[PDB]
Amino acid sequence: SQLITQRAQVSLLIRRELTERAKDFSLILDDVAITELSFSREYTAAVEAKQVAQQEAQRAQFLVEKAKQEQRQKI
Amino acid sequence: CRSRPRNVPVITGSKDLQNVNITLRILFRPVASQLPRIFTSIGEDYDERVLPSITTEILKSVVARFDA
């Protein structure tokens, strides 16, 4: 998770480490990119399922409120 | 020495770990006087090599501190 978020300094450290490991091959370097960081499926599905429960039980609260209108209409 | 654009997508992680897809648009150009050195150190195709590193790293950096 922090490999995602703190990727700024993760990339900085990886840059330093590869610069120190790669200076031995008679080549000169200027810049290096770390672009992507992905995970298989479950993180996004779980996030969206949590939002599913959030808005779905908001819908349940509105079913509940129509049940209130029911109390009275049916009174 | 004319100008040239670039774009960089990033699957960054917002503070709450929401993996947010965010793309950044970045322009550039090479300085006239120091075109010699920019060519010694990289070559003819200098920009393609350098453009996206800083951008992706910094989209991650910024969005990590900021919520979805």
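Throughout, chain A uses Swiss-Prot numbering, with the displayed residues spanning 151-225 in order.
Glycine is treated like the rest: Cβ placed from N, Cα and C.
The Cβ of A:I225 (mutagenesis position) lies under 8 Å from the Cβ of no residue that is in the same chain and 6 or more residues away along the sequence. Look at A:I225 (mutagenesis position): DSSP puts it in coil. Quoting Swiss-Prot on the mutagenesis of A:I225 to P: Reduces helicity. Decreases homodimerization and interaction with PHB. Disrupts mitochondrial dynamics. Disrupts mitochondrial-mediated antiviral innate immune response.
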